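Trainee: Take a look at this one; I'll ask things after.
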Amino acid sequence: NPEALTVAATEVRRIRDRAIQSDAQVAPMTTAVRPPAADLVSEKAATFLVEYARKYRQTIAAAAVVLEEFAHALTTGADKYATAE
Amino acid sequence: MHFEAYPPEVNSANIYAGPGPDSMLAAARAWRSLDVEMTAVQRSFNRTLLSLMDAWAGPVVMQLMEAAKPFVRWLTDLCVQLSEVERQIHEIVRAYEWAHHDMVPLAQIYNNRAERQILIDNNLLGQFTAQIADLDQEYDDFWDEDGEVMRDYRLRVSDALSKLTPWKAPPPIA
Amino acid sequence: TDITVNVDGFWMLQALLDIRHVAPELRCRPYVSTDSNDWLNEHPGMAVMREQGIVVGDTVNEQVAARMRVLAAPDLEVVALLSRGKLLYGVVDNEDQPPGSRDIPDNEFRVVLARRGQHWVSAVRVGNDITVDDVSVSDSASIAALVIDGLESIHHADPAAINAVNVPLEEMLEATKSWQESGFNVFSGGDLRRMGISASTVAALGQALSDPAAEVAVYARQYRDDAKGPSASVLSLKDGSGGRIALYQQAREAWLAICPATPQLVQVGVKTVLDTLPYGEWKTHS
Ligand SMILES: [Cl-]
Ligand SMILES: [Cl-]
């Protein structure tokens, strides 16, 4: 059955779009953390959280690529059986 | 970070200045929505794979799940980490609020110094010398108290951050 | 038998031995217990103290550590602040002095005599160096002799030629403040004379207060359970053109004694400081 592979490819790309959209929606807040005070502890906390947000965005961009390569494989594998007639 | 080496004017002024924890609280609400959204992503992904396994249930698909497993477990691990971020940001905000509260107010420090100079300005006959030394001990007490408050603040913040483990790269599927 | 460390080194010994504060007059950095004292091993002063044997590995020489424990929790503290010139009571007047500076004025020498049980220890700070050692202290006279010896080591002076007198303290401070405000004008000594102070005493006093060559302030502190208290009276010695004068309150609103700094009256003044301590007999107390 090739039509199921096409359906999965469509849902994977939808899921990818959600991951990408939620990351982008909240990035202005997660990367805008400021130290609540001028001491070094407050700075170490805010700096950690900004970098932690930034590395999360990279991790998600990488996950978006894994999902798109998965949808592509699903579509390519579906066109291997729908024309194999 | 050995803040006990800095005088109370420094530690007290540093914690009282700044914009407060609002930007931290806004980020906790944001991280918390990511947790909600990515739990939905994880649930939809598992469901997508199970529907495909149901609509064909053959060797071709059973091998796609095997090549997908590493990503699926990665996605589970990501959900656990996401749920921790908001919790630890609020632990940090509380640490800051307790540091702010327990730190000696600058006014007390200024008043100590001001009272000391009034005794100096009237110590020609030396009969306030001992009370001057008492005021020096109180200032050292302020120094010690601020050092203790920053110690505990650093340790609470250090513990909260230690629980935010590094994001790992997602494995490939195809 | 004695040792000398800079202010940094004295603070490390406090850390190695978990001593929070010593006498404030030594003006050392307070030590605050944390999760680690290993960052102390990075200070250069640590290896310097390892060479003198003060610290063997990570353990402080036990004779020295015994002396630090007296300073750390004494039953009795006797303090003497000595100056060449006017005594500034710790004030270094440079507006580039950082907050909480541990410096002391270059003209100031600070002597703390601590007792625990019968163990008498000496802590003396000059510049940025502190010297710790045992000290033989028996009666008021031994303390008086130690102060005088420290004072003469700065500037020699003979007892001023004045007539001893007791004056009301609050009236005296008010009249002394006005006299200072007038510049110590020879015509403004009126209300000091009207208090019964001799024309000779007024002249020597004005010289000692106006342009001293050396001063000493001596006072004491006693400790019970966790409460503390200073001597109600302070002994001030001052060296003016007209000789060395001694000022102190007598056991008691209060009365200030104005005396020539005779070895006997300096002994009387030290005793009067110790007998105004709040918790009674100073030679024996815990
Ligand atoms: Cl909170
Ligand atoms: Cl991860």
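We read in the header that X-ray crystallography, 2.4 Å was used to get this structure.
Using the three backbone atoms N, Cα and C, a Cβ is placed for every residue, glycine included.
Under its mutagenesis annotations, Swiss-Prot gives B:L125 to E or R the following note: Does not affect formation of the PE25/PPE41 dimer, but abolishes EspG5 binding to PE25/PPE41. As a published mutagenesis entry, B:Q127 to I appears in Swiss-Prot alongside the note: Does not disrupt the interaction with EspG5. Mutagenesis annotation in Swiss-Prot: B:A130 to I, described as Does not disrupt the interaction with EspG5; the structure shown retains the original residue.
Relative to the rest of the structure, where do these features sit?
Mentor: Cβ-based neighbour count (10 Å, all protein chains) for B:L125 (mutagenesis position) stands at 22.
With a 10 A radius on its CB, B:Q127 (mutagenesis position) counts 25 other CB atoms from all the protein chains.
In the structure as shown, the Cβ atom of B:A130 (mutagenesis position) sits within 10 Å of 23 other Cβ atoms.
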Trainee: Secondary structure at B:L125 (mutagenesis position) (DSSP, helix/strand/coil)?
Mentor: coil
